[PDB]
Each structure stands twice: as C-alpha cells, then as structure tokens.
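Sharing a structure, written as structure tokens. Questions coming.
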Protein chains: 2
Amino acid sequence: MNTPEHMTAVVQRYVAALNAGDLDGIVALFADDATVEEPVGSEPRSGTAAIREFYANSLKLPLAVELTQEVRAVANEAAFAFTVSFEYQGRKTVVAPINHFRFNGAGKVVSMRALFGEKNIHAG
Amino acid sequence: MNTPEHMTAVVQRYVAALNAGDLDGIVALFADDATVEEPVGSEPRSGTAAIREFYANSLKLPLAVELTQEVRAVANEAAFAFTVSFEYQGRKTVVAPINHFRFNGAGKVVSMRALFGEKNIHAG
C-alpha cells in the first residue's frame, strides 16, 4: 500500500505544478497507463501522450489553484477539494471541483476523476 | 440522467437524517442493490440488510454532521466534504471525510464510498 503522507505530498505537488505551469512536473505524477476523466461523465483520456496533451491544454490561460481543505488519503486513494481561477476576455471564473486520485504500487497516479458541475463554476 | 439538484438534495437529506438519528430515512435514499464502503479500503457492505445494519451501527452514538462546502454534482455522481462529530463517555472525536455517491436511473444511491484516514480524525 501507498502511505497517506506520499499521496498527500503528490496532491500538494500537483497543485503547485499547476500554479507554476509546470507541465512536465504534472505528467511525472502519473503512471504510463493512467486515465484522466474531467469532468466526471466525460470520455476518459488514457496514457501519457493524451494526459500530457490534456494538461497542456488546461494550461493555455494562467491558473491560480488553491487547495481549500485538508487532503483525505486512505488505502491507495486520495480525494481533495480545491479551486481553479482564471480570466478570459475580461471575465473571471472560479471552478470548485472535488478530485479523486487512485495510486498504483509504485506510488504513481493511475486514475484521476474531477467531479464538478455547472453549480460549482462561479464568478471571480 | 440524474439532475445535479436532485443529487444535491439527496446529500442534504442524508446529512439531515444522520443528525436526526433517522435510520429509515437514511436507508430509503439507497437502491435495494446499493453498496457502501466506509472507509475506502474496508469490506463493502452490499444490499438493504447490510446497509441498514451499517447505519444502525453508526447511530449507536449521537452524531453532529455538517456540510463544509458546496456539493459537487455532475453526470450521475456527487461528492461532498463534511464533518461528523460524536462523543462517547465525555470524549469527542471529529472526522472530516469526502464522500462520493453514484446514483441509479431511479435517483437512488447505488454506491457510497467514504474517503478519510487517521489524519482526518481528531479524538478528544
């Protein structure tokens, strides 16, 4: 099993890499065969290439990401609440998802699911 | 597909039924083939009898439960952050999970998974 300390450090590093626009640092947290489903209910992206492209695309505008409560981490999984803020054409948006990671035996993320709907998308 | 507003009202009903110690009102939110897994990594309880027993066990102590952020709801799923406190012989414990619900076509909860570990629990 993963330790909660490792899974919590990863979640913190994810947030910091998003804030830094550090694309390589984000992708390095994932397994080679990982999948990302964001938002929940959309079609999943699988493998390094598609995941790197997903994050490259999510970083087209500067993002401010804040973890907004403690990380929950138990049994090879972690969940966390956060916000992502950005501005486009003079309009600010703040999105507030809950993300879920599952980790493999080597401590890499094998699955990310980002759960948020239209009610979790707010004005800046 | 479920509505985010139906899912959100069920999360609030759940929380309200826990606070009132209303065992029937909790179990009525679940499908008769639902599974509950709390904490994540423990053996899942499946079906009405086991789900009623699971909540009867939770309700052996008085609970104070409150949502601590807005509910996330999309597709057929919801996730929520909350705290639960309870007291046994004058000693109080507070726990901060993130729960995830999946709902069926009829709007009942077909699966609840509760993520938290010892780092999210504070006794006395």
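Per deposition record, X-ray crystallography, 2.0 Å.
Placed from the backbone N, Cα and C atoms, the Cβ positions cover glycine too.
What Swiss-Prot records for this protein is below:
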- A:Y14: active site, proton donor (ACT_SITE)
- A:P39 to A: Perturbs active site geometry and lowers activity (MUTAGEN)
- A:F116 to W: Slightly lower activity at neutral pH. Increased catalytic activity at pH 3.8 (MUTAGEN)
Under 8 Å between C-beta atoms and at least six apart in sequence, can you list the same-chain neighbours of A:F116 (mutagenesis position), or say none if there are none?
A:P39, A:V40, A:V95, A:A96, A:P97, A:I98
Look up A:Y14 (active site, proton donor) in the DSSP assignment and reduce it to helix, strand or coil.
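It is helical.
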Applying a 10 Å Cβ distance cut-off over all chains shown, what neighbour count does A:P39 (mutagenesis position) have?
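Summing over all protein chains shown, A:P39 (mutagenesis position) has 18 other Cβ atoms within 10 Å.
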What residues, ordered by sequence, lie under 8 A Cβ-to-Cβ from the residue listed as 'active site, proton donor' and sit at least six positions away in the same chain?
A:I26, A:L29
